[PDB]
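Novice: Below you'll find the structure I mean.
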4 protein chains.
Amino acid sequence: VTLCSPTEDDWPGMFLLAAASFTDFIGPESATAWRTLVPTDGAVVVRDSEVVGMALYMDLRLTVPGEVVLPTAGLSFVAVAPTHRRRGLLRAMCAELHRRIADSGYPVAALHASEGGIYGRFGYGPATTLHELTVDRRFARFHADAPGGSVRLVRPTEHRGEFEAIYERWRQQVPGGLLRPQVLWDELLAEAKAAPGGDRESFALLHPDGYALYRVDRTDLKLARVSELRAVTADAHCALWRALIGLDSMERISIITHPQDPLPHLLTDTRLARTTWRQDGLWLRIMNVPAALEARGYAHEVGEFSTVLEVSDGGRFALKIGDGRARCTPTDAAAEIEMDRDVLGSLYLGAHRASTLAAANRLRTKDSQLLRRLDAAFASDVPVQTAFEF
Amino acid sequence: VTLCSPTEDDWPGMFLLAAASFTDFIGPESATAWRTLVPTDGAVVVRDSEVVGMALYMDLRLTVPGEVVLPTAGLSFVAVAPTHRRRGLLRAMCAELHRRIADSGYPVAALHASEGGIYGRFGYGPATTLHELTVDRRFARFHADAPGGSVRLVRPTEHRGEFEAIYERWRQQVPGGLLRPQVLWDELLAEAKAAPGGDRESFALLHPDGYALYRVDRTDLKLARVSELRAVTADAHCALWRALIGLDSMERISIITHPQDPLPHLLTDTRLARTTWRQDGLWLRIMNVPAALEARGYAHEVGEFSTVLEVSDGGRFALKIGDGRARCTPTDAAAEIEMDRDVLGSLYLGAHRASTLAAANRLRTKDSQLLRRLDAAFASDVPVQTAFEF
Amino acid sequence: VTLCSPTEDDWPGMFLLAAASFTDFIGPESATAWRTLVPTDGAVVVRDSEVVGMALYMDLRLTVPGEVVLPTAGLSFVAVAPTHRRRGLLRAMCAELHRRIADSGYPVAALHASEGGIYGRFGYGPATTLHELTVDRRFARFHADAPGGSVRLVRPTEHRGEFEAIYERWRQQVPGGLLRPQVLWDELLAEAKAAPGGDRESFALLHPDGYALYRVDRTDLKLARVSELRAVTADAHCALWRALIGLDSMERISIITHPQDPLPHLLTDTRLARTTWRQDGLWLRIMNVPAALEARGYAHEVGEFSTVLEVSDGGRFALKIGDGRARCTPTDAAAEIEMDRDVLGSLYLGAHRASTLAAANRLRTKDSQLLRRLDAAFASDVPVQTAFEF
Amino acid sequence: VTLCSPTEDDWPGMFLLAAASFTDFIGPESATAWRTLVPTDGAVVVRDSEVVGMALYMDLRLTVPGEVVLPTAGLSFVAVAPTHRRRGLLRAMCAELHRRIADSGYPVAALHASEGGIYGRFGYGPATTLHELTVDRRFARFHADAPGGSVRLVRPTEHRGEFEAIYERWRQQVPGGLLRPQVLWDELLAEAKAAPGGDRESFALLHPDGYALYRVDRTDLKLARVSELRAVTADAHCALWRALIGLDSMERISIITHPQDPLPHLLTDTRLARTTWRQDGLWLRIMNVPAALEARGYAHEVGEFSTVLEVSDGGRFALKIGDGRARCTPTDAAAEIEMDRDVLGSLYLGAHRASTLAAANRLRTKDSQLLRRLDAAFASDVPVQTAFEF
Ligand SMILES: CCN(CC)CCC[C@@H](C)Nc1ccnc2cc(Cl)ccc12
Ligand SMILES: CCN(CC)CCC[C@@H](C)Nc1ccnc2cc(Cl)ccc12
Ligand SMILES: CCN(CC)CCC[C@@H](C)Nc1ccnc2cc(Cl)ccc12
Ligand SMILES: CCN(CC)CCC[C@@H](C)Nc1ccnc2cc(Cl)ccc12
């Protein structure tokens, strides 16, 4: 049992483990676009001879509060063979990639978790919240205050340029935003066409400042699933939902969105936009505590304050926050706040309140005023959204 | 079609309309406890002769941010006969009760809505959020950080005094908290016993600083439903959930809680606490804008600011917020913020952000800095919860 | 945390823990009949003051192969409070009752398990198999060979004497048979009547040599559930099933029976008797290995053989089996067969083959001929059935 | 309406009737491999001109107790047109094939039945039992006694040689085992690949002494279906199940196995391996009573005995069984045992006990000692399994 960077000769064994581990994984052609994002030395394999474990990271760009874009190591393609469970393979692979990621100078790593109980112990905290809304569009009426009482129905492949430009504006202005490389647009637009005994055709609704990609469900022919709605203005968001609610042959429109989606408030009956599912989205491991805390912007409303933050096995820092900026310097002064690394990841994009984590003892301080100040400072003006799964 | 305060001779016709309108309504004995809370002139009936419409309010005490307790008119028992729809009965009954409530000096009215599209147009905004969590307790393990790694299993009727004292502490410290009168404790403890072909027996878990009332579901014998968990400390909340997760004969524990319930963070897998349902809880109509805005406490973190707020048909006010206090005085100066009355009710307990309502055009300003300041100021340190339905 | 025999003052706390632990437990009146079977010193309670754990045994008579009746300690009413999990309460209660049971001279203990993963580690093996058959009686035709091509439809309470006499003959001739005391007949016949919003009335089919007790399902009005069919002859079994298949208003007849129920072979289509559920029934802990192995009869077909059997922490014995009898004497000679105590319980009534347990390594020998001889000898001529849950 | 051996010109009409009769039947390419197993004169067709009935047999090799391999006529492709029901076509086709099978010298015929009420009257008895186990693998823990606390994840098409060799060892040592010809391995490995809008890819787990072929369900993405597990040793069976329980992305693993599968005993909770389905597997018609009874081996444990067996319209025989061998000679001496031919088929591989068939009057004797001796003698040391459907 050795742990190495894979050679081109390892990739067939990796694709077998992938096919057997990931139901969404069609075959090698799938991985081609994503592999362009994996740097030299971005991958590890465990050999027993055959591949019994693998893991890699991709080079991503993640938007954080203050419209700051961080280089981000996106962990993916993580699998242990069913023959080799409880042998410490995941721990050994995560330790090696984290060493490489930290040495390469990434301030943060990120992943999407297949289960919620695995990645906490390696320092990852859930940092965005997926919120599925299902609208019974047969009853949906727009409120007198709703704007637009400008959208075209189009084939996605015919308007690639406009989708790319709208998404680029959205990903730079929204925390959780990720740069989407041309190879991932190629993939996305390939999935837009109908598959024999698979998905139905995707259509687009296109506004100058937003787009919605949607397709009728395979089996439930009265359900339209919105795969992605990117709106740069409130006017575009409202205009796009007026068009979706105009899908008169549908009973129901579902979307995976974020907890602060204003959709319900656009309707005379807010209860029509039902939360049908909630789950952790992006997970974040802070690799360098001071680089990460200094990089993000903070709420201007909270006045200047100083404290001492200890991350369990991640350092102790003098943290001063004022005028929307943090300074985070080494100290041996007594800790006023303590938390595990994963908790910091959960606070970092504003998706979870320090007060909530404190009430579960995840965050530890003896100062309730300091807790209120942390809550306010780490809050994000622009609500955190989830870009695309990787 | 006349609209009057009911005489004792009207109540049999009101109980018939009630039985036909409310599936939860067993008979006159139900209403007895609640009727002790209805003041003289708290009720209206429409006669065609028989009762075709009714509505009333109860005298309540509602906790708002800053631990301030407001006298509150609780609208309830609202029904129009199925013979008399689209005759303006609800509008006429709500106009009359609102006149009486305002003249009596109540700063706020509140209700629980049977549908989400009715009460907005009469000035009520959804002000609390019901959040059902279902835990698959067979997988639930507590996180190493969770406290208490002190609770007794008891019969509710044998510990009335301790439940009453715990709830009284909780309702004074939590926004959304409602005073519970002795007659409603009588009702609650009567519903605790098993019913022939109805609910199963309720049990209690009792801690010095919290209690949980729960009962196995009628038909799903592997589901325990927590009807009410009131915890005054984080230690009590955690200790009570350790005991609920100890119900080894159950697969699932469900509770109707609030969006900031720390339960998920107590577990090694946060995904185990699944959101299975979300809905508006308490609705709030601000009756007197200046009395209500001056009564509640505000976030100390936001520095002093002044603006001019117009409520559509509710006045225009110079609003100055600093040191956690508001002053709200008449002005004819130009409005910087405009919103309908219902929107103010939705902001008032901190359950909805001004920014979210602004993005749906419900709240209207041309100043993004003022929006951030309103969001921060109206936010509640202690998360808003829902007391009990009325 | 003390462990004691309960006084009459402990029983209210035991009934609270019972109500909270067992959904089938109506109240103290339930336990009255069963409590007549609990000997002095048959019960233990753990006090923290309130009852946080309890367990007891009843005096039973269990039929084993060879029509031999053993005094049997029936463990029941076992519960640990949800407040007191992972404190070793079950282990401490089982250790104390086992000490008392062994000292009192019981050769075997027995229980029905609420979960399949608990009792193995205390030496209990599953010893009978519950097998639910559902017949689509609309297609059921009897085979030309089936007997009876003599039964009365009766009210159970009017023929108590005849049911008692038939059951007494059946329980003495069938391994798994249990003596049913008059107080359990009182209970059974009380459950025969309809309950408001509960079970429907039970009817009986009565033959001189068998009876079937059945009732239409609460909600599925086309399903008849046979709660108990006791047939002393093949003619009675066939005659009773002809009558059940005559329930022309039903679609389906279900029964919880044993794997060798001949019902399917009575039909022209054996597939009509569908196995819809299977589960462990009675569990058996052999308390005294030599007393138990010498008491039961063995297959006459297998010729005399001798071996040395070791039970893990239960002794090593020279075991000689011939002419349907075993002699089982102390030895320090080398073990030819080894197994944990629970495995012996699983073999004891003939429900599980030594060969099957050997293939999972539960039973360990290096002699395949000895395995075939054990399989044959422990096999039961009369198939093992399950009497009634306790 | 004539009954003939088909010419090559009949096969298009046979493929039409096949397509209309068998949902599993894709087209002529399906039948190609199976047709290599049909001897000259192995097929009959009824013509009205078009094909309204067909039936054929394949040359098979079936393993019976004692590791004896019998030439076996496998009936298959049996269909009557929906236009021609109740015209005696099936009876006429079965009479003709049985004449040919008996004259060709086959001692037994076998089939898989589409319904359970058809083939009894033509002398076929159900001889193996299909037993579906579904494991909730999220709770599955191996017992301390389980072996292996050696398997590779592989693509089936890349290890054909090893699967062929393992299966050949398994089919010779297991009653119910069938020789699998190269053309059926070609078919099997063709079905291993994914189909557009059909089955997902199959994977293999490969041990030196066993293999498991499995694939994720089409629609239930948390269910893995084991299509075939062939283990020549207990160590291989346990090692393969450790790997299947390592499919961490699955909730449930299902397999169609046999009633004596030791899997449940490998787990700390035997109840986790739930029986979700049971059905007759292989059916057997004894064509030559003396050839069949003399060919199979018998239990060595039962001492020498002699009896006289009558098969209804199948002869009367002096049957002497001792030292694991039978001698079966013509007699006119009085019958001590009588049964229809189908009953003998059901006894022949040890899947059904003589005592069980006797209790339904299918087997008739006045000697209970003779019944015990038949039960013991016909029992199979190695439990009967089902090879592959034909
Ligand atoms: C956990 C399930 N998986 C892994 C295949 C899908 C995750 C989401 C999708 C868009 N990501 C992917 C889909 C397909 N191939 C890929 C190859 C690499 Cl290297 C990385 C990510 C990939
Ligand atoms: C909309 C459905 N309803 C009205 C009966 C139940 C609402 C919640 C319950 C606890 N409230 C009530 C239940 C029963 N009776 C009552 C009598 C009056 Cl005056 C007021 C409230 C009541
Ligand atoms: C595990 C679920 N339980 C325990 C109450 C029911 C088991 C089957 C039933 C017939 N047994 C019982 C039912 C009711 N009360 C009883 C009191 C005693 Cl001491 C013992 C057994 C009892
Ligand atoms: C009753 C349903 N059927 C008959 C097609 C499928 C039975 C099982 C499968 C593996 N057997 C078969 C599948 C496909 N074609 C075949 C052609 C012949 Cl001659 C015999 C058997 C065949």
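All residue numbers given for chain C refer to Swiss-Prot; the residues shown span 3-50, 56-156, 162-402 in order.
Quick reminder: no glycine exception, Cβ is built from N, Cα and C everywhere.
Feature annotation from Swiss-Prot assigns active site, proton donor to C:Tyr126. Look at Swiss-Prot and you will find C:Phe402 tagged as active site, proton acceptor, backed by a curator's inference. As annotated by Swiss-Prot, acetyl-CoA binding site applies to C:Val85, C:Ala86, C:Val87, C:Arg93, C:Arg94, C:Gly95, C:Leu96, C:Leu97, C:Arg98, C:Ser121, C:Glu122. As a published mutagenesis entry, C:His119 to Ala appears in Swiss-Prot alongside the note: Decreases catalytic activity on AG substrates, leads to a change in the number of acetylated sites. Here the residue is the original one, but Swiss-Prot notes a mutagenesis experiment at this spot, C:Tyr126 to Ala: Abolishes catalytic activity on AG substrates. Abolishes catalytic activity on HupB. In Swiss-Prot, the entry for mutagenesis C:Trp197 to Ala states: Abolishes catalytic activity on AG substrates. The structure shown retains the original residue. The note that Swiss-Prot attaches to the published mutagenesis C:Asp292 to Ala is: Nearly abolishes catalytic activity on AG substrates. In Swiss-Prot, the entry for mutagenesis C:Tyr310 to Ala states: Nearly abolishes catalytic activity on AG substrates. The structure shown retains the original residue.
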Novice: I'd like the number of other C-beta atoms within 10 A of the C-beta of C:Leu96 (acetyl-CoA binding site), please.
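Specialist: So the Cβ neighbour count for C:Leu96 (acetyl-CoA binding site) comes to 21.
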Novice: Using only C-alpha positions, which one of C:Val87, C:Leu96, C:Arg98 is spatially nearest C:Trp197 (mutagenesis position)? These are the binding-site residues in the record.
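Specialist: It is C:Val87, whose Cα lies nearest.
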Novice: Quick one: Cα separation, C:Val85 (acetyl-CoA binding site) versus C:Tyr310 (mutagenesis position), in Å?
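Specialist: It is 33 Å, counting Cα to Cα.
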Novice: Please determine which of the recorded positions listed here (C:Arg94, C:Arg98, C:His119) has the lowest count of neighbouring CB atoms within 10 Å.
Specialist: C:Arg98
Novice: Given the recorded positions C:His119, C:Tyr126, C:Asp292, C:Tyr310, C:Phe402, which one's Cα is the least distant from that of C:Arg98 (acetyl-CoA binding site)?
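Specialist: Smallest Cα separation from C:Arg98 (acetyl-CoA binding site) among C:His119, C:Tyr126, C:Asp292, C:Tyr310, C:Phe402: C:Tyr126.
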Novice: In three-state terms from DSSP, label C:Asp292 (mutagenesis position) for me.
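Specialist: Note: C:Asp292 (mutagenesis position) is in a strand by DSSP.
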Novice: If you check the recorded positions C:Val87, C:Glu122, C:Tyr126, C:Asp292, C:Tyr310 one by one, which have a CB less than 6 Å away from any atom of ligand 1?
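Specialist: Among C:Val87, C:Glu122, C:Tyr126, C:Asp292, C:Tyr310, near ligand 1: none.
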Novice: For acetyl-CoA, with binders C:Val85, C:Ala86, C:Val87, C:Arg93, C:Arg94, C:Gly95, C:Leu96, C:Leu97, C:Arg98, C:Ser121, C:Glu122, what's the maximum Cα separation in whole Å?
Specialist: 19
Novice: Do any residues at least six apart in sequence from C:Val87 (acetyl-CoA binding site), in the same chain, have a Cβ closer than 8 Å to its Cβ, and if so which, in order?
Specialist: C:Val59, C:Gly60, C:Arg94, C:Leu96, C:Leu97
Novice: Taking each of C:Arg94, C:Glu122, C:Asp292 in turn, which of these recorded positions have a Cβ less than 8 Å away from a Cβ in chain D?
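Specialist: The answer, in sequence order, is C:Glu122, C:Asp292.
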Novice: Can you check what DSSP calls C:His119 (mutagenesis position), collapsed to helix, strand or coil?
Specialist: strand
Novice: Among the recorded positions C:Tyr310, C:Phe402, point out the residue whose Cβ has the most other Cβ atoms within 10 Å, with all shown protein chains included in the count.
Specialist: C:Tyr310
Novice: Can you give me the Cα-Cα distance between C:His119 (mutagenesis position) and C:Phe402 (active site, proton acceptor) in Å, rounded to a whole number?
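Specialist: Just about 7 Å between their Cα atoms.
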Novice: Does C:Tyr126 (mutagenesis position) have same-chain partners at least 6 apart in sequence with Cβ under 8 Å from its own Cβ, and which are they?
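Specialist: Listed in sequence order, they are C:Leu118, C:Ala120, C:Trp295, C:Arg297, C:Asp354.
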Novice: Mind telling me which of the recorded positions C:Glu122, C:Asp292 has the densest Cβ neighbourhood, counting other Cβ atoms within 10 Å?
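Specialist: Most Cβ neighbours within 10 Å: C:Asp292.
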Novice: In Å, rounded, how far does the Cα of C:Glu122 (acetyl-CoA binding site) sit from the Cα of C:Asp292 (mutagenesis position)?
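Specialist: Here the two Cα atoms are 10 Å apart.
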Novice: Could you check what DSSP calls C:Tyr126 (mutagenesis position) once collapsed to helix, strand or coil?
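Specialist: C:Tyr126 (mutagenesis position) sits in a helix per DSSP.
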Novice: Give the subset of the recorded positions C:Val87, C:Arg94, C:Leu96, C:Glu122, C:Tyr310, C:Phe402 lying near ligand 3, defined as CB under 6 A from any of its atoms.
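Specialist: With ligand 3 as the reference and 6 Å as the Cβ limit, the list reads C:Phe402.
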Novice: Tell me the Cα distance separating C:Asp292 (mutagenesis position) from C:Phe402 (active site, proton acceptor), rounded to the nearest angstrom.
Specialist: 14
Novice: Between C:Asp292 (mutagenesis position) and C:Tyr310 (mutagenesis position), how far is it from one CA atom to the other, in Å?
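Specialist: Rounded to the nearest whole number, the Cα-Cα distance is 23 Å.
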Novice: Given a 10 Å Cβ-Cβ cut-off, pick out the one of the recorded positions C:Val85, C:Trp197 that has the most other Cβ atoms nearby.
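Specialist: Neighbour-count leader: C:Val85.
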Novice: For C:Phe402 (active site, proton acceptor), just give me the three-state DSSP call.
Specialist: coil
